[PDB]
Protein chains: 2
Amino acid sequence: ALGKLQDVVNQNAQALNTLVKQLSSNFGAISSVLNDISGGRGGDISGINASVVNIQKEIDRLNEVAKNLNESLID
Amino acid sequence: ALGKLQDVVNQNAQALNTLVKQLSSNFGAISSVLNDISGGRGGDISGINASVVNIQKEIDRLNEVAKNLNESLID
């Protein structure tokens, strides 16, 4: 019980901290361009496709972290 | 040790599962419009400001989950 769980928590907390940093950077780029478009200023979409790909991967990786944490209590 | 930790894991796994579902829905809207704009088809930005606000809150909430998990091993 105690041994198996803490390892799961450490590894996933680290993965989560990394994924949050990645989401933050990529979404900063996306939110800035969307602010411009909604401001009627047009938008520079340079690099945005790549940021979107990165966020899609991060969401899936976050889902894996959630699954790992939940599984650690069950089996 | 064992008692304090599992509660942290359960509550945060639940919060994480909820936040991932929220991020997924909001980002589906954002990625669809960005795909359109990069496709040269223009973009319908209806509702997008609100999705951006929601993702900003979810990122901050994810950071709180990461902090809680890490703190549970230390103090």
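Numbers run from 1 along the shown chain.
Any Cβ shown, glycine's included, is placed from N, Cα and C.
What Swiss-Prot annotates here:
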VARIANT   B:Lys57 to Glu (Swiss-Prot position 1163)  In strain: Isolate GD03 and Isolate SZ3
Neighbourhood of B:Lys57 (variant position), C-beta criterion under 8 angstroms, separation at least six: none
Structural state of B:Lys57 (variant position), classified by DSSP into three states: helix
